[PDB]
Amino acid sequence: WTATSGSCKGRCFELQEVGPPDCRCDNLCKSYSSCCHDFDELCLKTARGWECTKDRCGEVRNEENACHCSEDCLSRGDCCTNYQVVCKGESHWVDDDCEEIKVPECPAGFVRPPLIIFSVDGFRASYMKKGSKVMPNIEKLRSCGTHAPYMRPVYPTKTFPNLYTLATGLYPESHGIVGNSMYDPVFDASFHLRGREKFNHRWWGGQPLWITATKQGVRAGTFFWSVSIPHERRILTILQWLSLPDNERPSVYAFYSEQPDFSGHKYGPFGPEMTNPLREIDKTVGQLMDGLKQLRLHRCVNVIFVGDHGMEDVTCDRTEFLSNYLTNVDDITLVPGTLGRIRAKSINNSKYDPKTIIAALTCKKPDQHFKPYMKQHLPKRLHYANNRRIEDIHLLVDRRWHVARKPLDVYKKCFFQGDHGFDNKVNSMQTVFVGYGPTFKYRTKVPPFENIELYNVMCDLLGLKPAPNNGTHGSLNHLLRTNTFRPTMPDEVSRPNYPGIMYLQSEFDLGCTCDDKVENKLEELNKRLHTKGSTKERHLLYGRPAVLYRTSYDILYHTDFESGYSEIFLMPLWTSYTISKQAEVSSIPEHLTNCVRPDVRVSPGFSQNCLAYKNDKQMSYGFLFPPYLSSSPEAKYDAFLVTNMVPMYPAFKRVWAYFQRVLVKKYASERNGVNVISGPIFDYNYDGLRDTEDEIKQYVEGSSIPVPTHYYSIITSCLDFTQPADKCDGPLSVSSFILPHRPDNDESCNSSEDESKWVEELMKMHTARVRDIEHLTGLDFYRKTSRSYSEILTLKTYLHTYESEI
Ligand SMILES: *[C@@H]1O[C@H](CO)[C@@H](O[C@@H]2O[C@H](CO)[C@@H](O[C@@H]3O[C@H](CO[C@H]4O[C@H](CO)[C@@H](O)[C@H](O[C@H]5O[C@H](CO)[C@@H](O)[C@H](O)[C@@H]5O[C@H]5O[C@H](CO)[C@@H](O)[C@H](O)[C@@H]5O)[C@@H]4O)[C@@H](O)[C@H](O[C@H]4O[C@H](CO)[C@@H](O)[C@H](O)[C@@H]4O)[C@@H]3O)[C@H](O)[C@H]2NC(C)=O)[C@H](O)[C@H]1NC(C)=O
Ligand SMILES: CC(=O)Nc1ccc(C#Cc2ccc(F)cc2)cn1
Ligand SMILES: [Ca+2]
Ligand code: NA
Ligand code: NA
Ligand SMILES: [Zn+2]
């Protein structure tokens, strides 16, 4: 019940919402059916439109008008945004040359430059070039301020998961808005786009920017706007709030536009109908900047122009139906469209079986436009698993397609030509970023970055301490003229041991054998230097990775590679090696095929053993430093040490062997040498974070050798590829991946072909940021370079996407 019988007199768009059943006058009351009776009359005036004309100049104040052109409107803070232009001979902000804003130029009583976030729904990155003719205010913000060629959204590339990521710095799996439709089995409640359930606070996790601000005593404008409040009124409300007295005035504001997403759904991203919504957005930006200039705030306010996601071409006739694959279609609930999520229709039917649902959906038709995944097998870069609201079965849908349960769902539920929600690496889903103001750089282009990074920067812009989030604070310092945050390297928690020769061969009973007794002060002086770290500067280019947790591990040096060997996990945490452009690939000699050699630096009790692999019929083994890339026949023996061995399913060895035999050398040829760091990952609870040993769910049968869920590599080279990787004077270039360690290659529909047709395609799909590998391993990489730490943080958040150029 709301006793809507109170009044909005002097309360229009009041900043704190008043508790039921007193009636509300805040920018969200319309959404809750709870506004006072006079809200429309008082708060949504429209008389006379939004622009001053010649004849209203100096008019007698008439309180009915939407905005005012009377002489007092500046002191009252409610002129039309073009007031000074029409009635005082002033120029529009877009007509003025840009002039660097070196310092904030603020009216008295402003303690800090305000931040205004102008968020646009569906604003695809290429609109900045393609619509440039019809967006002069936006093109000025972009060319005068700081801009990226595009900004990567999070998955799924839907509206609320992305806007709430902007507000919290968290992945959707952590903030909890994981789609535009959700079931929470703990609440036993559902969230939908239409409805009042979506307003319940318990859907919304983390701490959004407005709550961070408020807790730290910075006032905030209310971010959410009811759909029927027109854009001109949203802008005028923000400008009026900007005229409040110092003690009441917010420092942070948001504007939001439903366009161009609205029209994009109907007409497609580049439909001829799309020119007008882009014109109209630009004109709204023009109103804001003219209003700020009127208030003398246009060289004081930081303005962010930011999208939530792009828009792709999608039509009714590109729909795949689960009824064309499954017979039990009525025993499932599908969340449909640009991604799929599948669960059982009833918790009381124990015949529904996820494993056979997946198998019925896997590589079933030659041109199949979706791929089913258990959520924990999705590419780790999506970070889309660790939330009870995400269903175990997921369908990644090819761009341009939908998935639906039954054809009837599509014509009885064509109507649309655009949609979004696809994989966040897809070029059509990329969106925009522009920062303009005293704290942003002048005329600067920065590389593309992910939207999870903005919350930190918005906190920096406001002098706030960010709540814990998924951004890497300092990675976007290069966007800012000042207020940068000066990160420091995490402290190493565990220091390594440097073991020497301590064990005789006969102490090992590992059931390993090698044909190596086919056995000189010239070459034994050398073996010794190699085991002391004499070639370490060649293979360890950026320092040893730091171990950020408590553990026991050994550095092991070799001619061709260096490793950090875990006495707890019985395998390396990392193995580092450099392949120059000139390197040669050799084979594994026939007599060495099954060779495994005890490492006399590491005790039997902390080594793997060969008998465990012999007795584990499902599990085989691979090596981290590959024998194919040994620098000489004698160095090759080092590659067969039991301390370089890791457990691998046979199906996985197919991938790993191709990467190591063919692709490392291809990359070294293309990139003028590479440094590779590879290693195992254990993430059995799929939370994106390194497992402790007591979380391991699978071991090599009858042993304490844990089986990894993934294997990573980080491949680093010189950004200026005229310089060799091992002799690089400036910025680095990196690509990385996190390959799932699976017992089948069901993910790859072409796997029965030659590895040259499918392996690299798999690796690309599992591309990753160094930062993702850091979370998964508790390691910190690049600790010793000649680069600034901020630059290294930007490199660690880089993602190599393999899309073509936008
Ligand atoms: C990305 O960035 C985020 C934020 O830093 C990281 O997420 C954090 O991870 C840590 C480590 O796991 C979590 O710590 C654990 O927290 C609980 C306390 O839980 C409450 O307090 C915090 C702090 O205010 C809240 O933010 C929590 O909010 C979660 O739950 C509510 C629902 O209750 C929901 O509204 C939120 O959306 C959010 O859900 C997500 O997180 C939970 C787990 O917390 C997860 O189940 C869910 O799927 C969602 O993803 C919450 O109200 C504490 O009890 C734990 O202690 C236990 O473990 C120790 C081990 O030391 C045991 O000894 C002990 O007995 C306990 O059992 C943890 O400390 C932290 O909550 C979490 N924060 C958020 C906001 O998610 C991610 O890890 C980052 N991702 C990557 C890849 O880096
Ligand atoms: C009817 C309807 O949907 N209204 C609506 C929806 C969303 C928003 C937002 C937002 C936002 C989040 C994070 C930001 F950093 C900036 C803006 C405002 N109004
Ligand atoms: Ca984990
Ligand atoms: Na052997
Ligand atoms: Na085996
Ligand atoms: Zn949309």
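Residue numbering for chain A follows Swiss-Prot, covering 51-463, 468-573, 576-591, 617-887 in order.
This deposition comes from X-ray crystallography, 1.9 Å.
Cβ coordinates are placed from backbone N, Cα and C, and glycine is handled just like the others.
The annotation domain 'SMB 1' is assigned in Swiss-Prot to 54-97.
Secondary structure at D171 (mutagenesis position), as computed by DSSP, is strand. Record note (Swiss-Prot) on the mutagenesis of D171 to N: Abolishes lysophospholipase D activity.
One mutagenesis experiment named in Swiss-Prot is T209 to A, and its note says Abolishes lysophospholipase D activity. Taken residue by residue with DSSP, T209 (mutagenesis position) is part of a helix.
One entry in Swiss-Prot concerns the mutagenesis experiment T209 to S. Its note says: 15% of wild-type lysophospholipase D activity. Around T209 (mutagenesis position), the same-chain residues six or more apart in sequence whose CB sits under 8 Å from its CB are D171, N230, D311, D358, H359, listed in sequence order.
Per Swiss-Prot, the feature 1-tetradecanoyl-sn-glycerol 3-phosphate binding site maps to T209, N230, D311, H474.
Residues annotated as 1-hexadecanoyl-sn-glycero-3-phosphate binding site in Swiss-Prot, with similarity to another entry given as evidence: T209, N230, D311, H474.
Cβ-based neighbour count (10 Å, all protein chains) for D311 (mutagenesis position) stands at 23. Quoting Swiss-Prot on the mutagenesis of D311 to N: Abolishes lysophospholipase D activity.
Annotated Zn(2+) 2 binding site per Swiss-Prot: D311, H315, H474, in sequence order, evidence recorded as experimental evidence. Under 8 Å, Cβ to Cβ, and six or more positions away along its own chain, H315 (mutagenesis position) finds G172, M361, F470, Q471, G472, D473.
For the recorded site, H315 (mutagenesis position), the DSSP three-state label reads helix. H315 to Q appears in Swiss-Prot as a mutagenesis experiment; the accompanying note says: 20% of wild-type lysophospholipase D activity.
Under the DSSP three-state reduction, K430 (mutagenesis position) is assigned to helix. Summarising the environment of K430 (mutagenesis position), the number of other Cβ atoms within 10 Å of its Cβ, over all protein chains shown, is 28. For the published mutagenesis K430 to A, Swiss-Prot gives the following note: Impaired secretion. No effect on lysophospholipase activity.
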Quick one: pull the CA-CA distance for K430 (mutagenesis position) versus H474 (1-tetradecanoyl-sn-glycerol 3-phosphate binding site), whole Å only.
21
Which chain-mates of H474 (1-tetradecanoyl-sn-glycerol 3-phosphate binding site) that are at least 6 residues away have a CB under 8 A from its CB, listed by sequence?
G172, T207, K208, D311, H359, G360, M361, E362, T388, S482, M483
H474 (1-tetradecanoyl-sn-glycerol 3-phosphate binding site) in three-state DSSP notation:
coil
Around the Cβ of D171 (mutagenesis position), how many other Cβ atoms lie within 10 Å? Please give the count over every shown protein chain.
21
Summarise the domain 'SMB 1' (54-97) by DSSP state, stating how many residues are helix, strand and coil.
9 helix, 3 strand, 32 coil
Shell list (Zn(2+) 2; ref centroid = CB of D311, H315, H474; cutoff 8 A):
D171, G172, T209, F312, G314, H359, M361, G472, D473
When DSSP states are folded down to helix, strand and coil, where does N230 (1-tetradecanoyl-sn-glycerol 3-phosphate binding site) land?
coil
Taking the mean position of the Cβ atoms of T209, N230, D311, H474 as the 1-hexadecanoyl-sn-glycero-3-phosphate site, which residues outside that list, in the same chain, have a Cβ no more than 8 Å away, listed in sequence order?
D171, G172, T207, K208, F210, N212, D358, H359, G475
